[PDB]
Amino acid sequence: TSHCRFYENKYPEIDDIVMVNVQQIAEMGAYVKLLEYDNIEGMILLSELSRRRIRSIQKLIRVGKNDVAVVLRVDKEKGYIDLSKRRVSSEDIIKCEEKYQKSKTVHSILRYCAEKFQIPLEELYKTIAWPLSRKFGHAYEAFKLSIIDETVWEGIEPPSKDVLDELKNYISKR
């Protein structure tokens, strides 16, 4: 449709560095959404927001803004996810931002097709993006590689040869 998770796994793994958007700041901590996992809910309790004891949170974290966090716990039965901002090194922030930007581009591209050819976005991910990602590490890389090498598309069975062409074609411009 118009939204779908970036990766194959529904939930992130522990120790994963995810990009998040801060929805609000409660008394227990911050509520955020995982931009890369179709906006599922995640929490960062106070002691994990920083070392200091804020007692004036809206000062350190600004609502509506993105941020980087590490996954500490994941309860798949209830859908709860515990994250930390504290523990993220400055290097992790840079790596996370780079990956997100790439995943964002891939998504934006696949979205173009999803609409145009009127097909469910998740099918394209399952049929193009993830498989390519499984082979070249990240779909974004495969897309760039495809520009200079057709052998990339080998094995990929799109929903219809028609879409694959519009894709090959779209990746070219810009």
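Chain A is numbered as in Swiss-Prot; the shown residues are, in order, 3-176.
The header says X-ray crystallography, 2.9 Å.
Quick reminder: no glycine exception, Cβ is built from N, Cα and C everywhere.
Swiss-Prot lists 17-88 with the feature domain 'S1 motif'. Across the range of the domain 'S1 motif' (17-88), the DSSP-based residue counts are 6 helix, 36 strand, 30 coil.
Using a 10 Å Cβ-Cβ cutoff, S52 (mutagenesis position) registers 15 neighbours. The annotation that Swiss-Prot gives for the mutagenesis experiment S52 to A reads: Inhibits derepression of GCN4 expression in amino acid, purine, and glucose-starved cells.
Looking at Swiss-Prot, the entry for mutagenesis of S52 to D says: Weakly impairs derepression of GCN4 expression in amino acid-starved cells.
Where Swiss-Prot documents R64 to A as a mutagenesis experiment, the accompanying text is: Alters the binding mode to the eIF2B complex; when associated with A-87. The Cβ of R64 (mutagenesis position) has 11 other Cβ atoms within 10 Å, all protein chains considered.
Counting only same-chain residues six or more apart in sequence, the Cβ atoms lying under 8 angstroms from the Cβ of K87 (mutagenesis position) belong to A32, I46, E50, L51, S52, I63, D69, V70, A71. The annotation that Swiss-Prot gives for the mutagenesis experiment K87 to A reads: Alters the binding mode to the eIF2B complex; when associated with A-64.
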